[PDB]
Amino acid sequence: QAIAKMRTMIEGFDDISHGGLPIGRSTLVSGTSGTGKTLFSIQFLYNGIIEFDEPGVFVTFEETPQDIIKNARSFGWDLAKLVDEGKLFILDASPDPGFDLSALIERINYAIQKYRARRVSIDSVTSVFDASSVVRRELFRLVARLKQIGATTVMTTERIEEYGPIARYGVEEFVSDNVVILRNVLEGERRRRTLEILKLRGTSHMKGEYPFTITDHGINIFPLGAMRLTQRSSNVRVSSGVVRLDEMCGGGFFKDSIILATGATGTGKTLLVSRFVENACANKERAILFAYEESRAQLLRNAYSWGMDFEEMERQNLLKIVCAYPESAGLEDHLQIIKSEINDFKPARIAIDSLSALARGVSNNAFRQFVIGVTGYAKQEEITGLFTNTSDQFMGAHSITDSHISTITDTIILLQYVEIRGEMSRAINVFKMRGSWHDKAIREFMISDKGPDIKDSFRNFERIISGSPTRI
Amino acid sequence: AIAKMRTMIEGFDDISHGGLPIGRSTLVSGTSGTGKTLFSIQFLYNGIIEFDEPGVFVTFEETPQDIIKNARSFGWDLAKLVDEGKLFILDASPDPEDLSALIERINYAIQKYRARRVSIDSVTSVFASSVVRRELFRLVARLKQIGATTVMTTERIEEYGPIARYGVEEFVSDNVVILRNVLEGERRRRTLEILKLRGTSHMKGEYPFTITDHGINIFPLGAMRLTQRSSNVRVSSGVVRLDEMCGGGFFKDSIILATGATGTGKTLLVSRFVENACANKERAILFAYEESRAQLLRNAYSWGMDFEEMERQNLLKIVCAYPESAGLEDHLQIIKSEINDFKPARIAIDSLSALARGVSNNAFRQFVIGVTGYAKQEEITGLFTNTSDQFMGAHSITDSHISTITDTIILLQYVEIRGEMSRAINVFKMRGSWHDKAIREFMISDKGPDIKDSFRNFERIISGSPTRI
Amino acid sequence: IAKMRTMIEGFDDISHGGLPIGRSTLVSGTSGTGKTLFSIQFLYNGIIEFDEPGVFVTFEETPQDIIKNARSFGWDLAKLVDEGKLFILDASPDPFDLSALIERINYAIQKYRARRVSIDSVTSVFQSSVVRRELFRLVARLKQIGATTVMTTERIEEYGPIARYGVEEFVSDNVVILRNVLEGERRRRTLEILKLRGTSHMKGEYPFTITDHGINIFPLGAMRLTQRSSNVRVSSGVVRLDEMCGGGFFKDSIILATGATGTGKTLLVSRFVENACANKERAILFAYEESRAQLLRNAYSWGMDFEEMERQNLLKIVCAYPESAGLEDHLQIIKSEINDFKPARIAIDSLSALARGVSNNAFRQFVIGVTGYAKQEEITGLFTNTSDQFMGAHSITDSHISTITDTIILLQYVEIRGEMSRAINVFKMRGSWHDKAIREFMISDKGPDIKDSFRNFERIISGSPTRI
Ligand SMILES: Nc1ncnc2c1ncn2[C@@H]1O[C@H](COP(=O)(O)OP(=O)(O)OP(=O)(O)O)[C@@H](O)[C@H]1O
Ligand SMILES: Nc1ncnc2c1ncn2[C@@H]1O[C@H](COP(=O)(O)OP(=O)(O)OP(=O)(O)O)[C@@H](O)[C@H]1O
Ligand SMILES: Nc1ncnc2c1ncn2[C@@H]1O[C@H](COP(=O)(O)OP(=O)(O)OP(=O)(O)O)[C@@H](O)[C@H]1O
Ligand SMILES: Nc1ncnc2c1ncn2[C@@H]1O[C@H](COP(=O)(O)OP(=O)(O)OP(=O)(O)O)[C@@H](O)[C@H]1O
Ligand SMILES: Nc1ncnc2c1ncn2[C@@H]1O[C@H](COP(=O)(O)OP(=O)(O)OP(=O)(O)O)[C@@H](O)[C@H]1O
Ligand SMILES: Nc1ncnc2c1ncn2[C@@H]1O[C@H](COP(=O)(O)OP(=O)(O)OP(=O)(O)O)[C@@H](O)[C@H]1O
Ligand SMILES: [Mg+2]
Ligand SMILES: [Mg+2]
Ligand SMILES: [Mg+2]
Ligand SMILES: [Mg+2]
Ligand SMILES: [Mg+2]
Ligand SMILES: [Mg+2]
């Protein structure tokens, strides 16, 4: 048969490893200091005991068992209880403030034999080490030893560089069958943790780097390229909160769709968003406004001057206003918050104000990856998503988005300024709709105390899209 | 000329100009997980199963049991061939609880099995550069006298560092293959190179490959001979008016490009293109990289076409995938793979601009030439869509500059007429045919696209903001 | 400082005569560079071209194999050994060492009356300060013996130290470096004379190709070679285009057909190539975007029978992806094919295709080379160049190679009355008058037809003109 694997039950990993770690073989987990090796090792054992009734041995080489049990209480895992229930054996191989190899393989086997233990975690084998071929042969002996037992091993290894050699010595890499590289890449002044499976001998795996976050629920990996173009798509309509906009969308937005609001600063994106949120609470549905530009304080003042009261919506428990600076974390961290926050609130409508805030400084690819995730998560979860985008230029803009994410959205609302008679008008347009007919008219519109009023088209003008048209 | 032995690895025999030179050792160096072992296993396996050429595998770390088990993954029974006496896994790995000695064992094994092939994996784990060359030289030199073609595995620490670990292994061997696993920004890319073959020609540079269920599959971008068939056979676009604008419809043996701003009607044309195939009981595949099976099924139904029906009839397969789910190399395989099972008459990729996201224009072009080329030589009508970055005033058909690779170009654009977003369609070019040269207005309905009349009384129609005459 | 001719294509140019006589020349380089091929070709040429006997010292490769490897290039070293013009000296170990070697070299030189010596590789012998003296000794002895030697050395890094130990350079009188540099995924073979003590040579690196004929270097600087130029005319194949140029294209000239995709560059090529064969003259067609079947089909739709012209051995079609080879290799394929057919006209369709993925310096070098070869061999070259922009193009070429062409035929779309019409312009003609009018031209089953100019329009060059 094909190489049998053993599920780790670490969010994402088992999809990246196409099942889990090859059973009976050792797997190297190497990374710089604070990459998540120990955690990868604990979480690996814990889940086997709790879920599969597979006992585990943790082989510490410096961390006192008090501290291992103590660090586990942070993630809400109680190791002490599994010790006292004879399921998890912590095997202190740290020296009190040669016997190595043969002596230790006996000790770890006396424990492997004693607990019927199907899983082992050695952390960190590096600290035992010796020149170049010394680490290779002493290591190899240990791997080949455990393979004879028929036990499945996680081998924490250290690193000095972030994209340097795999291990410390340039040997371990090859001794082991399965190699996992953790990274904590400094991208500007922020840190992006990624896990890569370099090889699993005798089996396929997902290639490349995958981002993850160490939350209070452990390692959470988002398989960026393991989401499936496999979501539901109804014809159920919903209201935008603007009646003339619903008319122009051929009877309102689709429930299962991503809507994009594109225009210069001060064109009315946050007004359409505010409105899009107030419609959900008006029909007794929960909504989340993900603000990254304005504070709750300012989002209420401005909403109340447009006629709508966020307070009664919040108190009724139908509207959550979140608010975060994009620079406060990295994209994976934000994507984590958003997914986390949608689960505990279970809304029918998400709104992010704005994507253009989150694209700042971050690379185009890194940004798009975030957008394929948030767009993709909403789509498969049957949640309507309105995403605001502020164009870098206020006039003469030729591209909808500067990040080029138009092919990812289903519906594009387009706000733009228009200069007539030495004044600055606005002009909404339903630029596209996937499914609906939609109005093809660039209707002028005004904002008041009442909200948005969508009047008539500029029938007697040429080059409306320019920003300074000419009366025909 | 030097005599070569066919390896039966997809792409290698063409890259090596006939296989590995016979009676010489070939060095295959790479970083961890590069496909070194796989290359050597295959070398032997494909040798045994095809030409009844027996082979020997020397292993210094991996147990023989494991070389047999790992091989089962690719659906090959190495165990059956050990019994049959065609293979022999000479276990040279250390015991948990020699230079000339091994050579004698390897020599003995060769005659003891009439073996024409060898694979020593890896001759580094056995190990001072002064010393490593002398013994490595002895081994490779010995094997030349035995008269046995050899694949010798060696390890590396850096993708563009020294070819092998000790800056010696290279110069000893007659033949050097580098397997690479380059990090293309969070996505990996597997390339095979032949750095030197003493006494013969080969192909130069990096050639990308994939490790799959069927082993190593290399796509030689530079040997796919631009020597492909052609006809004047016409196939319908799925729109009678567009067919007329092309001068009888599309050519069968042609790459078509549908270009335009976001939501101009590309994915609609892709739909009508695919349906028309199912109408004439001909198979087609729809490669969707932006929508989803449901949203495609839906959006099409609101255009009066049942994809649900076509799939049930097995005349339409829909392969949905995110562009960033894998690197280009993998995609090209999936695309080429899905075309070999289903054996279609027409292919559709929606869209190319989606795949060019976050990738060097080179990797893209090579990929595009790849798919273009394959469909062309396989006599398959290819409709590819491209979203222009600029919705109005676009000065270039594509930002990837792949217009020259296409044969036919359907250009869709927005036209601002009396405060409205009207659309237009013009057959920009058509190699072989006449085609209409008119920027004719069209509307989309429940029925689909209706191609009306040109903007006769307008100036600067392309700019997207025209002017009344 | 007297020099020995290598007869290695173009090396004698770079070296200003060849290798300094009675001195060793280091030829360092990474694996697969062509050091062993260089040193073999240095002796072989020495024998066949001057009857200068050579001695080849091998420290790894068995004499048996060195012969087998050479049979590749069509050279028979076995015959040259039996005849005693070449002596392969085996100094490999079994499967007082430097001095023992000198003696055996000095033995063969005196025994075989040998002018040339090749030692590959001196490095492999050794196993830093110590390497210097042993090498110095080896060279100093060979200068006493009075032998011009080639000495191969190996390198780890492609732009790192000129030799393994960072010494071999300083001890040698002459230094040559072979490089096999990686341009993305394609390889580029470059040769560089780093120094020749006592003499002049061409500085910097020069590309080369290892072919069935050995090391073929292109000294991309020492070209010009005078080239001849006449006022002889040649029909373009389009009657009006012939007039608009002032009697046709000059015989010894570079024609450029720039324009947006689908404007008709390939049609202008097709007729240009036909016109040669209508006057029983050979022409090669170098295609980089269209297969011979498609070129055959589309031509047949414009009237011309490509198949008929191919049978009479007048018209030759090439066809090759740019991504298949590098630029140096493409230059060779063309330089080769011209020699094997000796055509009156080459047609490259397109230069724009071959510029893909390459640096403009690397590309522009390629163009200089193709131009200068066609110009000096008096082959009239038409070249096509599809522009990046189909309307609003402000530059004739995006490669900036307009100064390298003598004549430019500029096609462009013109937006008239809601339709896409094309226009032909003779943009320049060094030597002739040429028409200065932007003319409209249709393409029918019969080929092109150039009608009347757009005199009643403004802003034609933009592609969106205004009626006035
Ligand atoms: N409850 C928690 N909430 C959030 N982050 C946490 C929590 N507990 C631990 N972390 C973080 O997760 C990281 C996990 O690193 P881990 O303890 O696995 O070290 P390691 O990767 O083995 O490296 P080292 O060799 O330095 O021990 C810690 O550095 C810590 O910053
Ligand atoms: N009470 C009001 N009466 C009338 N118009 C108002 C009122 N309050 C705000 N506006 C209008 O609404 C605009 C506010 O911009 P809005 O938040 O709607 O859009 P936005 O594009 O998201 O803004 P930004 O790009 O600055 O984040 C102001 O420029 C103003 O013209
Ligand atoms: N059945 C399979 N399907 C897909 N990929 C596979 C399969 N089996 C193995 N692989 C891939 O092959 C790689 C391992 O190949 P191989 O063992 O030849 O590597 P290697 O370069 O010899 O490594 P090392 O020398 O460090 O052992 C892994 O990265 C894995 O993803
Ligand atoms: N039922 C319908 N009735 C009328 N018009 C429709 C209908 N369905 C779609 N349309 C129009 O046609 C467009 C369809 O375009 P299509 O789905 O081909 O997108 P596209 O041009 O591929 O662009 P993108 O890649 O950005 O989605 C819609 O945006 C809308 O303007
Ligand atoms: N007939 C041929 N046609 C084309 N290329 C050839 C031919 N014969 C050999 N080559 C190429 O030319 C090179 C000749 O190798 P050569 O032994 O000269 O290199 P080298 O740098 O001395 O190698 P090393 O130092 O590793 O021994 C090889 O890369 C080979 O691929
Ligand atoms: N039989 C025909 N009748 C009329 N026009 C034709 C015919 N065949 C081709 N054409 C026209 O010729 C054009 C193609 O010209 P050609 O192939 O020379 O283009 P090009 O300038 O080389 O551009 P590219 O190489 O980018 O395709 C088509 O756009 C088409 O309008
Ligand atoms: Mg730790
Ligand atoms: Mg705002
Ligand atoms: Mg291996
Ligand atoms: Mg689409
Ligand atoms: Mg050599
Ligand atoms: Mg062309």
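For chain B, we keep the numbers from Swiss-Prot: what you see runs 17-113, 122-151, 156-497, in order.
Determined via X-ray crystallography, 3.1 Å.
Here the Cβ of each residue, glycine as well, is placed from N, Cα and C on the backbone.
B:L225 (ATP 1 binding site) is surrounded by 23 other CB atoms, counting those within 10 A of its CB over all protein chains shown. Residues or ranges marked as ATP 1 binding site by Swiss-Prot on the basis of experimental evidence: B:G49, B:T50, B:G51, B:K52, B:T53, B:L54, B:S89, B:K224, B:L225, B:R226, B:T228, B:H230, B:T240, B:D241.
The feature active site, proton acceptor in CI (KaiC 1) is assigned by Swiss-Prot to B:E77, with a curator's inference given as support. Counting only same-chain residues six or more apart in sequence, the Cβ atoms lying under 8 angstroms from the Cβ of B:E77 (active site, proton acceptor in CI (KaiC 1)) belong to B:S109, B:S146, B:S149. The DSSP secondary structure for B:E77 (active site, proton acceptor in CI (KaiC 1)) is coil.
The Cβ of B:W92 (mutagenesis position) has B:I57, B:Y61 as same-chain neighbours under 8 Å, each 6 or more residues away in sequence. As a published mutagenesis entry, B:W92 to F appears in Swiss-Prot alongside the note: Increases photoperiod in presence of KaiA and KaiB.
B:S146 (mutagenesis position) has a Cβ environment of 23 other Cβ atoms inside 10 Å. Listed in Swiss-Prot is the mutagenesis experiment B:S146 to W, annotated as follows: Loss of stable oscillation in presence of KaiA and KaiB.
The 10 Å shell around the Cβ of B:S157 (mutagenesis position) contains 13 further Cβ atoms across the protein chains shown. Swiss-Prot documents B:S157 to P as a published mutagenesis change and attaches the note Shortens the period of the circadian rhythm to 21 hours in reconstituted KaiABC complex. Increased endogenous ATPase. Higher CI ATPase activity, clock speeds up.
According to Swiss-Prot, the mutagenesis experiment B:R253 to H carries this note: In kaiC7; extends the period of the circadian rhythm to 40 hours. Every protein chain considered, the tally of other Cβ atoms within 10 Å of the Cβ of B:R253 (mutagenesis position) stands at 13.
Its own atom aside, the Cβ of B:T295 (Mg(2+) 2 binding site) has 25 Cβ atoms within 10 angstroms in the protein chains shown. Classification of B:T295 (Mg(2+) 2 binding site) by DSSP places it within a helix. Annotated ATP 2 binding site per Swiss-Prot: B:290-296, B:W331, B:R451, B:457-459, B:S461, B:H463, B:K465, in sequence order.
Residues annotated as Mg(2+) 2 binding site in Swiss-Prot, with experimental evidence given as evidence: B:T295, B:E318.
Here the Cβ of B:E318 (mutagenesis position) has 23 other Cβ atoms within 10 Å, regardless of which shown protein chain they belong to. According to Swiss-Prot, the mutagenesis experiment B:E318 to A carries the annotation: Abolishes clock rhythmicity, phosphosphorylates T-432 but not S-431.
A mutagenesis experiment is reported in Swiss-Prot for this position, B:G421 to R, and the note states: In kaiC11; extends the period of the circadian rhythm to 44 hours and increases the interaction with KaiA. Neighbour count (other Cβ atoms within 10 Å of the Cβ, all protein chains): 18 for B:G421 (mutagenesis position). In the three-state DSSP assignment, the secondary structure recorded for B:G421 (mutagenesis position) is coil.
Swiss-Prot lists B:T426 to A among its mutagenesis entries, and the accompanying note reads: Decreased phosphorylation in vivo, does not restore rhythmicity, hexamerizes and down-regulates operon. According to DSSP, B:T426 (mutagenesis position) sits in a coil region rather than a helix or strand.
Quoting Swiss-Prot on the mutagenesis of B:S431 to A: Increased phosphorylation in vivo, does not restore rhythmicity, hexamerizes and down-regulates operon. A single phosphorylated form occurs in vitro, accumulates in presence of KaiA, arrhythmic in vivo. Not dephosphorylated, even by KaiA. Around B:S431 (mutagenesis position), the same-chain residues at least 6 positions away in sequence with a Cβ under 8 Å from its Cβ are B:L285, B:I425, B:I437. In the three-state DSSP scheme, B:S431 (mutagenesis position) falls into the coil class.
According to Swiss-Prot, the mutagenesis experiment B:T432 to E carries the following note: Not dephosphorylated, mimics phosphorylation of this residue. Arrhythmic in vitro. Every protein chain considered, the tally of other Cβ atoms within 10 Å of the Cβ of B:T432 (mutagenesis position) stands at 19.
Quoted from Swiss-Prot, the note on the mutagenesis of B:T432 to A is: Loss of function. Significantly decreased phosphorylation in vivo, does not restore rhythmicity, hexamerizes, down-regulates operon. A single phosphorylated form occurs in vitro, accumulates in presence of KaiA, dephosphorylated in the presence of KaiA and KaiB, arrhythmic in vivo.
Among the mutagenesis entries in Swiss-Prot is B:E444 to D, noted as: Constitutively hyperphosphorylated, insensitive to KaiA or KaiB. For B:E444 (mutagenesis position), other Cβ atoms within 10 Å of its Cβ number 24.
Among the sequence features in Swiss-Prot, the mutagenesis site B:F470 to Y is noted as follows: Shortens the period of the circadian rhythm to 17 hours in reconstituted KaiABC complex. Increased endogenous ATPase. All protein chains shown were included, and the count of other CB atoms within 10 Å of the CB of B:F470 (mutagenesis position) stands at 20.
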Cβ neighbour count within 10 Å of B:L296 (ATP 2 binding site): 22
Cα-Cα distance linking B:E318 (mutagenesis position) and B:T295 (Mg(2+) 2 binding site), given in Å to the nearest integer: 10
Using Cα positions only, nearest of the recorded positions to B:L225 (ATP 1 binding site) (B:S157, B:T432, B:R451): B:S157
Recorded positions whose CB lies under 6 angstroms from ligand 5, from B:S146, B:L225, B:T295, B:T426: B:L225
Intermolecular Cβ proximity, recorded positions B:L225, B:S431, B:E444, B:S461 versus chain A, under 8 Å: B:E444
Of B:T240, B:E318, B:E444, B:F470, i.e. the recorded positions, those within 10 Å of B:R451 (ATP 2 binding site) when Cα atoms are compared: B:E444, B:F470
Alpha-carbon distance [B:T53 (ATP 1 binding site); B:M458 (ATP 2 binding site)] in Å: 49
Neighbour tally for B:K294 (ATP 2 binding site), based on other Cβ positions within 10 Å of its Cβ: 27
Recorded positions in contact range of chain C, given that the Cβ distance is under 8 Å, out of B:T53, B:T228, B:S431, B:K465: B:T228, B:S431, B:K465
Cβ neighbour count within 10 Å of B:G51 (ATP 1 binding site): 22
Using Cα positions only, nearest of the recorded positions to B:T290 (ATP 2 binding site) (B:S89, B:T228, B:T432, B:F470): B:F470
